[PDB]
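> Before I ask anything, here is the structure I am working with.
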Amino acid sequence: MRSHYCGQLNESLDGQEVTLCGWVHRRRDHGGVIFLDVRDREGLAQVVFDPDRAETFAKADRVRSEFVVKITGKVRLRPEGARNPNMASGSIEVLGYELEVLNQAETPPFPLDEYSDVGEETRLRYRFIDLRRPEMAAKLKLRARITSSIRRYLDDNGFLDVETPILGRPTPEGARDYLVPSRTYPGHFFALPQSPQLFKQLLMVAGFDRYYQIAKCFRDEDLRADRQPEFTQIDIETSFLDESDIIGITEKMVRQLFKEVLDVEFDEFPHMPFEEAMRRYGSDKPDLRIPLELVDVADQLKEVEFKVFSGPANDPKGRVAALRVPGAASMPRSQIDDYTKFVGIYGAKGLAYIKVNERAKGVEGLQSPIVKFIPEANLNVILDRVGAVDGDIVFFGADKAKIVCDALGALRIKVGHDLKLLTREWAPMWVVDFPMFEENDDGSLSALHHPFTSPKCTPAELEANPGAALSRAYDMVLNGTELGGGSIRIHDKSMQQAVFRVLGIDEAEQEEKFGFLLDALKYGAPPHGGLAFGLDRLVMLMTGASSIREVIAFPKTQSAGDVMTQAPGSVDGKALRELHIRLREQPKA
Amino acid sequence: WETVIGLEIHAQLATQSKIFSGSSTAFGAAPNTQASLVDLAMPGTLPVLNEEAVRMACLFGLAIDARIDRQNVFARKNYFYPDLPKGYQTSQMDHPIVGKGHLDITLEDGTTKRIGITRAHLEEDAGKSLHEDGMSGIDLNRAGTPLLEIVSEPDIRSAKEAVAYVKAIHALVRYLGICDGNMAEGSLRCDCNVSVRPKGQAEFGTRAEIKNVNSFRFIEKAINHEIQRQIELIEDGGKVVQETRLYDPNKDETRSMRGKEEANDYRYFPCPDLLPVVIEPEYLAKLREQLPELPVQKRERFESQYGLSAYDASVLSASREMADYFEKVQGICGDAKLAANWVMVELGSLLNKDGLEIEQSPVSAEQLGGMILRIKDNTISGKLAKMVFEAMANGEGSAXXXXXXXXXXXXXXXXXXXXXXXXXXXXXXXXXXXXXXXXXXXXXXXXXXXXXXXXX
RNA sequence: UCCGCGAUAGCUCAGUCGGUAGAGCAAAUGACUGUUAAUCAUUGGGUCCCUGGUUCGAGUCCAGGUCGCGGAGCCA
């Protein structure tokens, strides 16, 4: 029977007695006065003991670290010189009337709060006492608040929380499936889903107008930092809706969520085309906090003596883009070399530059080794175009389109953060209008997303010139990171056959790879479209956490194993035999 | 299961000029700077065989105890690839330089097994392709570089044995001074012809040729992971196909670069430009006199005549320079075990400090020889070693009490540190001898007993 | 294969040109009436990454292995 939470002791409850249960954080013994810091889910509070009731003192001297205790006392208003900023309840104390030790505790491996030098492996191995730390708990509770808000919104807007099975059928092409040996069907396997995509589409076929699900997803790929094998995703699919409606509902959701939890507001989300994003940022996930923008200038540098510019300037398969960084002419050559080496890692042969100091003197007003091979007029209209003035530096990326886009895009974000050139507000956005196809190294055409993505044009303008086709696909970006995305699917016979014809796939593969899907599609599928969010990263952003493991209760390391439960582990030969499988760890000479 | 493997080792000979060209061998980042007209296969140009190339060839032939042919003819290996300029690789089809030899490889399972080498002929290297823009870039700096293809008889079995053979080849070549041996720079390379078979049936699994294998660890792991793969393949039956596989140390998996659809017809025939080189028994008579002492037999010579253990003999015979350097000090008459001892531990530390390629640089054998000379005859053995060890090796080059006095030193030490209180428990009494040794340097053997008697 | 760094109490980490594994924190005992990352005194604890070798003696020096981070090289 608890009266109040430790970390919810405001100043208003003065003159009231309270009973609070929790753990013993740290204990201070002064002899004449004993201090206890009791901690629960809401935070820490201080309880003070004077030996005027020396029995409680006897029940105060034995108490050690992390003891689970229940204390009843009165909240006394602490002196002005004793107030604590770090403690949220740190302007009041509680004098302990009676104490009881609910349970004893062995010494906690590691200490809570810094600079206790825990290392990540030890923190993961004893994760059950690590989550006692108020910061981790705040992160997880925040996650709970997020899922709460999202569920409330989606429920209120007529979506149905329906569960889809995890054990499904394995198939290649997309990614490595986690397999599950079948006890009842020897030689056959179940497979963990990569996304409830197919199932949600079936649910659209099934007549359910609006579907949502917070589902578990599994990928057997080698992983990146901020990447885990088991990750949670917010799946959403709707019927009889176009892209505007879907983006509307979803955007509204994100705003309402950010205002419910963090209490921030987002105005409106600008819709930016893929083409524009690639043009002025060189990335499909632009960081709209950094105002710095890439500006194309290769057209006026075609017939020029300097050859690393003119080369790609006359080559259609690439461009020459410039990047103005303001007030950064004072930058030292060391940093310049560092940046050249940085853009080096994305394939750029070189990072050309111009330090712009005095515009009215022309060429002797532009200190740089490149200025000699380029005419004064072109220079001046370039400087005019990029928006540069006195005191600035202009960088130059001149190569194949992909390379310059990536290298200058990254140089953009890097020098963006390094010089603190951003507004510290939240900056959300939508990326729309992707291309339909791309070349696949060897040749030919292929769909980037899925062959089921709706093109903006008709199957005739499509079979005309497939390269001019834009897709009805959409990704949502926040702080330059991709929160998620989806698209409206094709339900048209002649259209599905059009994209099928244009990709080189005959009916053999159509049947072998997508037969059951096409089957389900043939029996009367409605206009439907969807999107999915990576819930983990969303919570990671909303918390301000460094890694994704910080927003997952019991995460796994980069090699897919978790050190706490020592999984994966070994299994006895019996269970191995009953599942119709064999090992192959045989002794060699 | 019985695993029969083979090894095709390409060794880069350390010659100044190329085998048929006049360009240098060792090269830097500068591309096409080490290529004259001959290497570029210009029309009308002609090749001329290198002297020290064939010299080192028949040298390796003599070292490996192989029947060397009196005559050897260079043949053409016609295949088309951008790295190969003239469209054919000047190798040797019939009558190689050296043929049918044997190498004694020392392993850790007792017996030092004998392995066979079917041949070891002279080849030529080609260009290198690089990751760049688009198109690609071919550099002919290593093209025209003389190569020695040591092909081993398929007598080699287990993977550990294979590693032993690669190490033995590496050691022998290092001793002969033919190749650098440094696999990191890309001098010594090898391929493995692994094929497994169930004991009892003359039928067996398909042959697997794993090409481009760097380190010894890579060799072992790849050969194992290929053997087990073939075992599974024959157990299941399936399709046993002959393929050209590769190994990446990152995933420890074997991937097939090219599937061998058919036997590559390289169209071998005697080269009309190169006349058959005749190696007469006089060449071999002089070169055999020039032949250095084999390491495998050197550690055994360190076992037989000089009192030594297998370990110390092997690690001392790890290189010719160290071996000679040590043998000189032994020539001083410094005790075998103790002289070798001084070679191993003491100077070895400073040798680890710089890791100087040749021990001819840091310390002369006459100096350490002089030290042991002072330790044996001029002075008694003990503390005199300890200080001279510090002073003599590093800087200056210039070359003992046993009384009762140490007792007078033993009391004051007890007064320095609070050692009177630490006497209660046995533990370790080295700290007591420390102060006395530092105050004197004298006579540790007497000091240990005296301190032990004085403690409790 | 090669270069640099690293493995040492519950946690973190130091250790010379070779002589009982120290220090902070934690733990145990004791002291102290305002701390709040309490302090101070005292006590207890450990296989110096594994093996072999060197020396009177090893965390330290020699040789050969294991593991973590990053770089180089190779990828006819």
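The numbering of chain A matches Swiss-Prot: 2-590, in order.
Determination method: X-ray crystallography, 3.7 Å.
Just so you know, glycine gets a Cβ as well, placed from its N, Cα and C.
Quick paste of what Swiss-Prot says about this protein:
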- A:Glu174, A:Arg220, A:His450, A:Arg490: L-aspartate binding site (BINDING)
- A:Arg220, A:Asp221, A:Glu222, A:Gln229, A:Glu483, A:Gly535, A:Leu536, A:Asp537, A:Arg538: ATP binding site (BINDING)
- A:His31 to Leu: Enhances enzyme specificity for tRNA(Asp) over tRNA(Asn) by 3.5-fold, by reducing enzyme's ability to misacylate tRNA(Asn) when tested against E.coli tRNA, but shows little effect when tested against P.aeruginosa tRNA (MUTAGEN)
- A:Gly82 to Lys: Enhances enzyme specificity for tRNA(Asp) over tRNA(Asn) by 4.2-fold, by reducing enzyme's ability to misacylate tRNA(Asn) when tested against E.coli tRNA, but shows little effect when tested against P.aeruginosa tRNA (MUTAGEN)
> Quick one: pull the CA-CA distance for A:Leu536 (ATP binding site) versus A:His31 (mutagenesis position), whole Å only.
48
> Please work out which residue of A:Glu174, A:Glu222, A:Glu483 has the most C-beta neighbours within 10 angstroms of its C-beta, and give that one of the binding-site residues.
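Output for this query is A:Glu483.
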> When you rank A:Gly82, A:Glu174, A:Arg220, A:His450, A:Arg490 by Cα distance to A:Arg538 (ATP binding site), which of the recorded positions ends up on top as the closest?
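Nearest listed residue in space: A:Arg220.
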> Say you check the Cα of A:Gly82 (mutagenesis position) against those of the binding-site residues A:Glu174, A:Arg220, A:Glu222, A:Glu483, A:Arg490; which is nearest?
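Out of the listed candidates, the nearest Cα belongs to A:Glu483.
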> What does the structure give for the C-alpha distance between A:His450 (L-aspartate binding site) and A:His31 (mutagenesis position)? Integer Å is fine.
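Cα of A:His450 (L-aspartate binding site) to Cα of A:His31 (mutagenesis position) measures 67 Å after rounding.
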> Including all protein chains shown, what's the count of other C-beta atoms within 10 A of the C-beta of A:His450 (L-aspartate binding site)?
14
> Check the Cα-Cα distances from A:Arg490 (L-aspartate binding site) to the recorded positions A:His31, A:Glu222, A:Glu483 and tell me which is shortest.
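The smallest Cα gap between A:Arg490 (L-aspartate binding site) and any of the recorded positions is with A:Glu483.
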> Just checking a number: largest C-alpha distance across A:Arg220, A:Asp221, A:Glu222, A:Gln229, A:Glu483, A:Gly535, A:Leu536, A:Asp537, A:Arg538 for the ATP site, rounded to a whole Å.
21
> Among residues A:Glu174, A:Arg220, A:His450, A:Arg490 annotated as binding L-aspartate, what is the maximum Cα-Cα distance? Answer in Å.
23
> Identify, among the recorded positions A:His31, A:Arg220, A:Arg490, A:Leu536, A:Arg538, the residue whose Cβ has the fewest other Cβ atoms within 10 Å in this structure.
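Sparsest of the recorded positions A:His31, A:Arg220, A:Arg490, A:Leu536, A:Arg538 by Cβ contacts within 10 Å: A:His31.
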> Quick one: give me the count of other CB atoms within 10 A of the CB of A:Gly82 (mutagenesis position).
5
> Specify the nearest of the recorded positions A:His31, A:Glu222, A:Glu483 to A:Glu174 (L-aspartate binding site), where nearness means the distance between Cα atoms.
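Result for A:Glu174 (L-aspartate binding site): the nearest of the recorded positions is A:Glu222.
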> Using DSSP and three states only, what is A:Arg538 (ATP binding site)?
helix
> In whole Å, how far is A:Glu222 (ATP binding site) from A:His31 (mutagenesis position) when you measure between their Cα atoms?
56
> Using DSSP and three states only, what is A:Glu483 (ATP binding site)?
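DSSP call for A:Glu483 (ATP binding site): strand.
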